[PDB]
Number of protein chains: 2
Amino acid sequence: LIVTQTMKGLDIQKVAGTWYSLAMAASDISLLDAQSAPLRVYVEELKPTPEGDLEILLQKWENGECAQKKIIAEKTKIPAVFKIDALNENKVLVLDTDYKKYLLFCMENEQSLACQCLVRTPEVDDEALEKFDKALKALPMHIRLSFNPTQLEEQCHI
Amino acid sequence: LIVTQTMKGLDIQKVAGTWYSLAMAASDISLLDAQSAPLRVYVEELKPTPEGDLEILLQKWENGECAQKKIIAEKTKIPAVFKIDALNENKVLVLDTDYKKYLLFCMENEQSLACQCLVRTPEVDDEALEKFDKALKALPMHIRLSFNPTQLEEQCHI
Ligand SMILES: CCCCCCCCCCCCCC(=O)O
Ligand SMILES: CCCCCCCCCCCCCC(=O)O
């Protein structure tokens, strides 16, 4: 693996609801560079299932347009780690959250990697961004993006 | 203006020679996002003139290819500030350099802005990157990119 920061005592039910992708970082530039880059995904809502799986609603630019997407992250034996199914095993880790303001996560498959700082409101949270940059110093990131409140209220952060 | 960090006692003649754009940051995502983004420029060599102007040799992706470019930054009454001529006055500021290892600069024209961390060798200089991130905390950056030694040895950081 690469990420080695997870949240202890995570209650997944408590991450339900509205989120904003305030910032994103990735191990490779091409993961985040254009609007249609593979990991350029904007989180809209987290919906944990009664069984403790996590449905994710996001927006993604595909074929010159901002498309909705609904994804399932299946629980593992580790509360802070989930699995999306693909041609390749892709792992979601929750690094840190306070439920009410911010949540940091990374997704990972040379191993590749993207992380975001999620926030509850269309506001620049300097404190959440601090924690995001601290978490990222452990990691081989090569691109970082952040969004302003105006963009945060547009579909696909236009 | 926006940038408010310049190097005191700058000797421009001493920045002559080979440089590598190790990292870049900008105030707007669209300034750096694709390979043909307007401020995605890779520095190759600095050539200060006897009169104290600064010629810059760089590479830039334009029309699906990595083109060379030669640019003149004309001196001002301030040693650490130079001017490129365009439809709009565009200002180059030297923030910090030690001549032998690293140099930080910003270019600026809502005012927009891009900065790079230049290094003498195709090596990841953690120390130069520290200084770059410190300088950038004063600034409204929204995209940051960094390159690995393999890319640093390819034209247009391929
Ligand atoms: C607890 C935070 C969980 C957020 C997880 C976001 C995972 C989305 C990854 C989807 C990858 C790109 C989308 C796709 O093309 O399928
Ligand atoms: C002392 C460091 C000076 C480095 C200055 C680099 C200035 C290059 C800016 C050129 C902007 C894009 C190129 C172009 O399209 O003309």
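By Swiss-Prot numbering, chain A shows 17-125, 130-178, in order.
Backbone N, Cα and C atoms are what each Cβ position is placed from, and that goes for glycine too.
Record features, source Swiss-Prot:
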VARIANT   A:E61 to Q  In variant D
VARIANT   A:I72 to L  In variant W
VARIANT   A:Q75 to H  In variant C; found only in the Jersey breed
VARIANT   A:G80 to D  In variant A
VARIANT   A:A134 to V  In variant A
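Within the set of variant positions A:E61, A:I72, A:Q75, A:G80, A:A134, A:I72 have a CB atom less than 6 Å from some atom of ligand 1. For the variant positions A:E61, A:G80, A:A134, a Cα-Cα cutoff of 10 angstroms around A:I72 (variant position) retains A:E61. Using CA atoms as reference points, the variant positions A:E61, A:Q75, A:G80 were checked against A:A134 (variant position), and the closest is A:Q75. Neighbour density for A:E61 (variant position): within 10 A of its CB lie 13 other CB atoms from the protein chains shown. For the 4-residue gap in the deposited structure, the Cα of A:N125 and the Cα of A:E130 are 10 Å apart, rounded to a whole number. Of all the Cβ atoms in the protein chains shown, 7 others lie within 10 Å of the Cβ of A:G80 (variant position).
A gap of 10 Å separates the Cα atoms of A:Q75 (variant position) and A:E61 (variant position). The variant positions A:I72, A:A134 differ in how many other CB atoms lie within 10 Å of their CB, and the one with the most is A:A134.
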